[PDB]
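Chemist: One structure coming up, written as structure tokens, with questions to follow.
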Amino acid sequence: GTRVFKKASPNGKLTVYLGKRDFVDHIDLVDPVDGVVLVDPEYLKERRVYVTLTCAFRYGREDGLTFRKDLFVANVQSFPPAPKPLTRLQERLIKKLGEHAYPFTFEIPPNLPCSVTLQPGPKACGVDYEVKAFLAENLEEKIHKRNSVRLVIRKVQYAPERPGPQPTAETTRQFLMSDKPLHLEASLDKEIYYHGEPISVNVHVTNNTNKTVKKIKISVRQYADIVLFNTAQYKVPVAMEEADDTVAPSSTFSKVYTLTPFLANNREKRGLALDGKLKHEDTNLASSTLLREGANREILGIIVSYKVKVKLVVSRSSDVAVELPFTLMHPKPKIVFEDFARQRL
């Protein structure tokens, strides 16, 4: 039936239940983090149960950190209940789990960065979301690790396909020791693409020169800018098609090329922004960072964007190129207990 993900604290006395691992950001709002926390009463002994949701930017090795910045923290006291309406899943889970199952809910602000991990090779950085449930007498009391449970949830970006005009074409005019120019014009089929979806690139060349285009290189490039702790810029090709298609002198050429950027091909590449850990199978290339008008760019930690590049290799050699921006999003999303740990393949 309904899949519910759970994780227990090391001692087994505190257990957290969530409906999903990935909470979709719909730009306007984010899926609520609706969960339940079960507690052992003999072990409770008149202690409070807290649940914390943290969004943090981290920089440095996973394995005392080098850098960590909390971008958002939300705390809720689940036991005793604090002076909110429950969801279908929470109501269904309390009935099944019993009188010691207490609800927790967080509303993730939409302006926060989506989950992103940047692998720089043999160091790392990223934005992570963590649900932490723990039992204690107050927030000021230092927590015992066996009395706490940590679940790494993700915020993933989804945007609906653009209802409007076609994506604008990119052009370039270049003179190649010539009286008249070579005109390169390219366009993409859509503005928004999802992970695993092919990208079609409509290439148009009006070569009014006496030179010949010997080949056409089509590629998808990821651009990842680190904007916290250590300002840096990465550029990684994530898809490449080298076509041996020529454009004769004084001639017009037109062709549609299709490419699909896949993480599977770029596991070895460095400076690559992913939407999760490389070890987890549900990880894809990072989605494009949506920049709202007047938003603080710095507090997003890592800014990801994509472009398709169309390069014409000319004989003499020389290069004529255009770059086409596009948005890469997470695909449209979609009682038995399951472990929260994400699978590797």
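We're sticking with Swiss-Prot numbering for chain A, so the shown stretch reads 5-67, 72-91, 95-133, 138-331, 340-357, 386-396, in order.
Structure determined by X-ray crystallography, 2.3 Å.
Placement of Cβ uses the backbone N, Cα and C atoms for every residue, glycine included.
According to Swiss-Prot, the mutagenesis experiment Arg169 to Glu carries the annotation: Constitutive active; enables phosphorylation-independent binding to GPCRs. The 1D-myo-inositol hexakisphosphate binding site annotation in Swiss-Prot covers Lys250, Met255, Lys324, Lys326, and the record cites similarity to another entry as its basis. Listed in Swiss-Prot as a mutagenesis experiment, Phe388 to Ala is described as follows: Abolishes interaction with AP2B1. In Swiss-Prot, a mutagenesis experiment is listed as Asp390 to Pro, annotated with the note Abolishes interaction with AP2B1. The annotation that Swiss-Prot gives for the mutagenesis experiment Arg393 to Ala reads: Abolishes interaction with AP2B1.
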Chemist: Sort out for me which one of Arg169, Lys324, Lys326, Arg393 has the most neighbouring CB atoms within 10 A, since those are the recorded positions we care about.
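Modeler: Highest number of other Cβ atoms within 10 Å: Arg169.
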Chemist: Beyond the listed site residues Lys250, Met255, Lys324, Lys326, identify every same-chain residue whose Cβ lies within 8 Å of the center of their Cβ atoms for the 1D-myo-inositol hexakisphosphate site.
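Modeler: Other same-chain residues with Cβ inside the cutoff are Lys232, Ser234, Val235, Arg236, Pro252.
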Chemist: Measuring Cα to Cα, how far is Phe388 (mutagenesis position) from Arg169 (mutagenesis position) in Å?
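Modeler: If we compare the Cα positions of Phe388 (mutagenesis position) and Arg169 (mutagenesis position), the gap is 19 Å.
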Chemist: Please report, as a whole number of Å, how far the Cα of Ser340 is from the Cα of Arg331, with 8 residues unmodelled between the two.
Modeler: 5
Chemist: DSSP secondary structure for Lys250 (1D-myo-inositol hexakisphosphate binding site), reduced to helix/strand/coil, please.
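Modeler: In three-state terms, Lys250 (1D-myo-inositol hexakisphosphate binding site) counts as strand.
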Chemist: Would you measure the largest Cα separation among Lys250, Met255, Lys324, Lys326 for the 1D-myo-inositol hexakisphosphate site and round it to whole Å?
Modeler: 16
Chemist: For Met255 (1D-myo-inositol hexakisphosphate binding site), what is the secondary structure by DSSP, using just helix, strand and coil?
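Modeler: In three-state terms, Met255 (1D-myo-inositol hexakisphosphate binding site) counts as strand.
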Chemist: Can you grab the distance between C-alpha atoms at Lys357 and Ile386 for me, in Å and as a whole number, given the 28 missing residues?
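Modeler: Between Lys357 and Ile386, the Cα atoms are separated by 18 Å.
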